[PDB]
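S.K.: Sharing a structure, written as structure tokens. Questions coming.
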Amino acid sequence: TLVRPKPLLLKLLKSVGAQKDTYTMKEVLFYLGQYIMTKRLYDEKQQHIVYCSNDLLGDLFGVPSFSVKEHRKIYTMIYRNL
């Protein structure tokens, strides 16, 4: 199943190496996780928490924090960017 990111998400994904305009959900997640890891947006002391305030990831997700344990919120924020 291929999905097509909206501009903002697309910019994010490419800024970490993706080149196509369509992806599998596994591919979106990988790049999203790479973006988070490379920029180190997570809390050092509570690593499942991401602080994405004042950042493209915050702009597209519409929140300045979330937790990687929140699978449903994370998919819903993704759907909204497809």
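The residues of chain A that appear here are 26-107 by Swiss-Prot count, in order.
Each Cβ is built from the backbone N, Cα and C atoms, and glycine gets one as well.
Listed in Swiss-Prot is the mutagenesis experiment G58 to A, annotated as follows: No effect on its ability to induce apoptosis.
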S.K.: So if I draw a 10 Å sphere around the Cβ of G58 (mutagenesis position), how many other Cβ atoms end up inside it?
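M.R.: Within a 10 Å radius of the Cβ of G58 (mutagenesis position) lie 13 other Cβ atoms.
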S.K.: Determine, from DSSP, whether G58 (mutagenesis position) sits in helix, strand or coil.
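M.R.: Assignment for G58 (mutagenesis position) reads helix.
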